[PDB]
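*Asks:* Handing you a structure now.
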Amino acid sequence: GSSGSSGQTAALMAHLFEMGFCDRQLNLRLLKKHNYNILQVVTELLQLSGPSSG
């Protein structure tokens, strides 16, 4: 399973859970991609879901 100090992942992941995102698998990928940039992590998610594709 996951190893290492508590870290600062749950903190961010939480926000998403509240906002309206229940995908811990998705967020993670973003967290370790946009330096845990809640903004970038969210802004991106919003794009994926919705008629806004092209």
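First residue shown is number 1, and so on along the chain.
Placed from the backbone N, Cα and C atoms, the Cβ positions cover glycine too.
As annotated in Swiss-Prot:
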type: MUTAGEN; residues: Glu18 to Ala (Swiss-Prot position 926); note: About 3-fold weaker interaction with ubiquitin than WT
type: MUTAGEN; residues: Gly20 to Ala (Swiss-Prot position 928); note: About 2-fold weaker interaction with ubiquitin than WT
type: MUTAGEN; residues: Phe21 to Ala (Swiss-Prot position 929); note: Complete loss of interaction with ubiquitin
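What's the neighbourhood like for each of these?
*Replies:* The C-beta environment of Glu18 (mutagenesis position), restricted to residues of the same chain at least 6 apart in sequence and closer than 8 Å, is empty. Look at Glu18 (mutagenesis position): DSSP puts it in a helix.
Around the Cβ of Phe21 (mutagenesis position), 17 further Cβ atoms fall within 10 Å across all displayed protein chains.
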